[PDB]
Amino acid sequence: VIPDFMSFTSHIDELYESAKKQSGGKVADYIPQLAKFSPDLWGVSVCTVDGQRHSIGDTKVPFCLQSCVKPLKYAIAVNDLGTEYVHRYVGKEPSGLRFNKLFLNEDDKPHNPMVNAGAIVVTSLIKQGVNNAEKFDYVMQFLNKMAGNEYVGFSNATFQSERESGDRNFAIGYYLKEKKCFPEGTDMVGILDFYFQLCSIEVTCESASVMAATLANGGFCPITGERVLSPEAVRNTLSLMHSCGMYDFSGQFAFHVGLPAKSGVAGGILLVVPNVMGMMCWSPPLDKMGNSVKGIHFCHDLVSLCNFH
Amino acid sequence: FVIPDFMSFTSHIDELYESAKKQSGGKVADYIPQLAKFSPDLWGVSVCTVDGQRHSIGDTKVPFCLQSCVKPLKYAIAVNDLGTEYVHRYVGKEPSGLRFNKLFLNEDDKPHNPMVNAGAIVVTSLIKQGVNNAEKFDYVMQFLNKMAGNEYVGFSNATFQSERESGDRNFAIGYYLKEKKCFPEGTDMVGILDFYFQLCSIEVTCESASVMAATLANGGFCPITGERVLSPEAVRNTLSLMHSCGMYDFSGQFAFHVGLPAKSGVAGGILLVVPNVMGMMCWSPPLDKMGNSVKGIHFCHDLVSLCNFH
Amino acid sequence: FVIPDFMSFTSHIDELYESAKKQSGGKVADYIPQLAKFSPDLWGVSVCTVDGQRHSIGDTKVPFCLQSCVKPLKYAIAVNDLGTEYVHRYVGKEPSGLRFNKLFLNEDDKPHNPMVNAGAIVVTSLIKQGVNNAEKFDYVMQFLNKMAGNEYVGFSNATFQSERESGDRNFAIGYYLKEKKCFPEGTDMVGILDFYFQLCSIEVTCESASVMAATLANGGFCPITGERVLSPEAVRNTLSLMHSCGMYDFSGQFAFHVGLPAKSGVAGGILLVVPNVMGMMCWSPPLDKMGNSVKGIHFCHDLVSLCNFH
């Protein structure tokens, strides 16, 4: 794909230093398990679709996939069930408001699988009729296949704090239950618990870069070469990420970078350059809107230097 | 040389034309006689690549007005004349998530994007401040003629009169914008709305609109004459805005199925751009419930299902 | 060093491993699918001397949950944090003489020992009072990482969920203890039970568990790092409790044959300590009718027959 992973790596290693010289803002402070990471942590990982890899910085420190798991769970649900069944319950258009807003569209359905309501509904669609242990096992095996048997684990310390502080998520779940937005025969409390478990899965920059690369490749793992996702699933996931991946900021992002990227509250930016590569940027500092300052600066510098877009 | 066949491509184009011709249609205007006089049987397609290759099928010689297909063009003109930083100082770039005619602004008291009515009015105001309306219209007309490669671009007086005597929602939006002080210093709101109504009444043919879209596809260089008419930044911003909020609230769903920058007009015209490949204009007066031609939507869906694109 | 040669001893350990490998086995879990998916062929042994020397034979890199081998560690943590006199104010120090999952207290209406389920629940309640479960788990994990010499210690979520929806007897025991006022003032029983289920789901390998047993044998000093992790009173009380009722109603027979402090879990794990000598961990999913690994029991018996120890 890139016949210059030498000078290209030099460009990456200079954008890294360019983005390192930032102060930024806060980290998180909503749970103690994320307001502990040192602000000076800053790492970048890149995996091309041909298997070539390159990492620079603190790319070996595990961190939770707080909000970067929504594209992956949506892809899993679409692959298991299908586009028409998955979108029978959720929409495919941006809402124009914050991700934690308590309102539905004109059809009394969640606007998209990227807002909290859509994410909860999509979580309710995975492996119906089975207990949470088997659901978690299935999702973890799918993620291990996605990342090419890299480091994927569970952070129980984050899961306990997140589970006892999701009042807005509980309100959204009860609102969805009252409006009959769930498939028949679903326990809302168990669905919310499984959602909290999924949000607590932790990876490094290497495994996240491999996941982004396998999304770019079209369901084929660049390292192993095993098909993990159907083309329809990855295409729909990329479309959703481009449309409403950054919530109300998304359009502005598409105005400047124009690439499918997803941002988490743990200071993680997972971006995909289709047919080219997948990258993960980690910087626990966050700005006022909810994105890592170093990650956003790196994305802007990357799109300014190389054409991409 | 981007598509070096133009024989099987045109064959598939005609096949899709015939397939989409079977659609019944729908209500066209039902509110004014100017747009209600067009028979539903009219349906034409025009394709122009970035090499000068042209192909027109159906009835592509019947002029029609550019109701909402002129917003990307006026935004591109404003960006080219002024600059991205200045033009986006007054309007936003994120989709609103509601109808195009809703009376509300974002957290910065600015129009959400140049594609909504308020954004279009502000962008119209931004063009050639402190000049007579006749000079502004002449400038825009010559810019459109240069962009279309000296094709047929004209004016429809009856349509302009109908819009100016029927469009009071735009007057409400303009007064609301003037109250919030969203206009540049030293502008007249009534003249701005008159110029907006004049711009909305410009009429073109299908081949001229296809060349106009192919100009954006090529990157500011006219596929026919080869003269540079737009800066690359203006074309890039126009394409980004069209992909984000080209079809308003429905736009995202469009991007889920077709995934191409397209703009829809009240006069049943779909102007779509395949970047670095080509541009198409599909005219079909009959409209669906949300203001889009059923034949144009069906043609776009069939095309994206046939060829890879997206 | 404790073992001057550590070369013939390694050969003896290998011979013991091969001798014990010939056993057929039995059932594994039969109650949850997380522990029922392990193949019977898995069989590993890890030995760590108090001076840092290590030796592992077999599948010693496969993680497994510390089902019932965490009770000595949690009791040691509680004693180190609080004190011997405060910890035993709530639990006894004598064998009950019956099964571990028995709903009865001694003459003082207290759990018989910290090894039965009631004593384990009370000791869990005694750890880090007045704090939420997240910080309790963080503290316990930090203590285990310090004790294990920064080896592999992690969490198994699927096993944890299985325990949550499979632990009816533990809920009955917790309610029985709550009725009899066996808990410290200001405690939520359901939170204590959830924390107990979390603690039982911590997973390690044979290497880390061997290191933990080595620190227990060394008197709170980790053989690898050399950092004091436990007080002498804590390790002495833990060893005394393990020797008294480590294997429940079978423990006496163990003390009649092996005579070493050992703890057995339902995940096919035997954690044994030879004081002032070394610590060992044996893993074999195959279990007998009494809840012990057949390979581990055979290995322990033949080891105590070959070398003096006892």
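For chain B, we keep the numbers from Swiss-Prot: what you see runs 224-533, in order.
Determined via electron microscopy, 3.1 Å.
Backbone N, Cα and C define each Cβ position, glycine as well.
What Swiss-Prot records for B:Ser291, B:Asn340, B:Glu386, B:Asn393, B:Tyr419, B:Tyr471, B:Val489 is substrate binding site, and it gives experimental evidence as the kind of evidence. One entry in Swiss-Prot concerns the mutagenesis experiment B:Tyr254 to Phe. Its note says: Increased enzyme activity in the absence of phosphate. No effect on stimulation of enzyme activity by phosphate. Among the mutagenesis experiments that Swiss-Prot reports, B:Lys316 to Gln is described with the note: Forms dimers with full, phosphate-independent activity; when associated with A-325 and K-391. For the mutagenesis of B:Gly320 to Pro, Swiss-Prot gives this note: Loss of enzyme activity. The structure shown keeps the original residue. The mutagenesis experiment B:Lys325 to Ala is recorded by Swiss-Prot, whose note states: Constitutive enzyme activity that is fully active also in the absence phosphate. Forms oligomers with full, phosphate-independent activity; when associated with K-391. Forms dimers with full, phosphate-independent activity; when associated with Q-316 and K-391. Quoting Swiss-Prot on the mutagenesis of B:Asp391 to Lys: Abolishes assembly of dimers into functional tetramers. Loss of enzyme activity. Forms oligomers with full, phosphate-independent activity; when associated with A-325. Forms dimers with full, phosphate-independent activity; when associated with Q-316 and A-325. Under mutagenesis, Swiss-Prot gives B:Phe394 to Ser with this note: Impairs tetramerization and promotes formation of homodimers. Impairs activation by phosphate.
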Longest CA-CA distance among B:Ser291, B:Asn340, B:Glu386, B:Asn393, B:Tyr419, B:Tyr471, B:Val489, per record bound to substrate, angstrom: 21
When distances run from the Cα of B:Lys316 (mutagenesis position) to each of the recorded positions B:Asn340, B:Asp391, B:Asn393, B:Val489, the nearest one: B:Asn340
Top Cα neighbour of B:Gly320 (mutagenesis position) in the set of binding-site residues B:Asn393, B:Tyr419, B:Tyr471: B:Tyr471
Spatial neighbours of B:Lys325 (mutagenesis position) among the binding-site residues B:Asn340, B:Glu386, B:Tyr419 [C-alpha, 10 Å]: B:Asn340
Within reach of chain A, those recorded positions of B:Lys316, B:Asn393, B:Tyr419, B:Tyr471, B:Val489, CB-CB under 8 Å: B:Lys316
Among B:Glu386, B:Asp391, which are recorded positions, the residue with the most C-beta atoms within 10 angstroms of its C-beta: B:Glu386
Inter-residue C-alpha distance, B:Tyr419 (substrate binding site) and B:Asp391 (mutagenesis position) (nearest angstrom): 13
Integer Å distance between the CA atoms belonging to B:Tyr471 (substrate binding site) and B:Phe394 (mutagenesis position): 21
Distance from B:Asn340 (substrate binding site) back to B:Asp391 (mutagenesis position), taken between C-alpha atoms, in Å: 12
Cβ atoms near B:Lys316 (mutagenesis position) (within 10 Å, other residues, all chains): 22
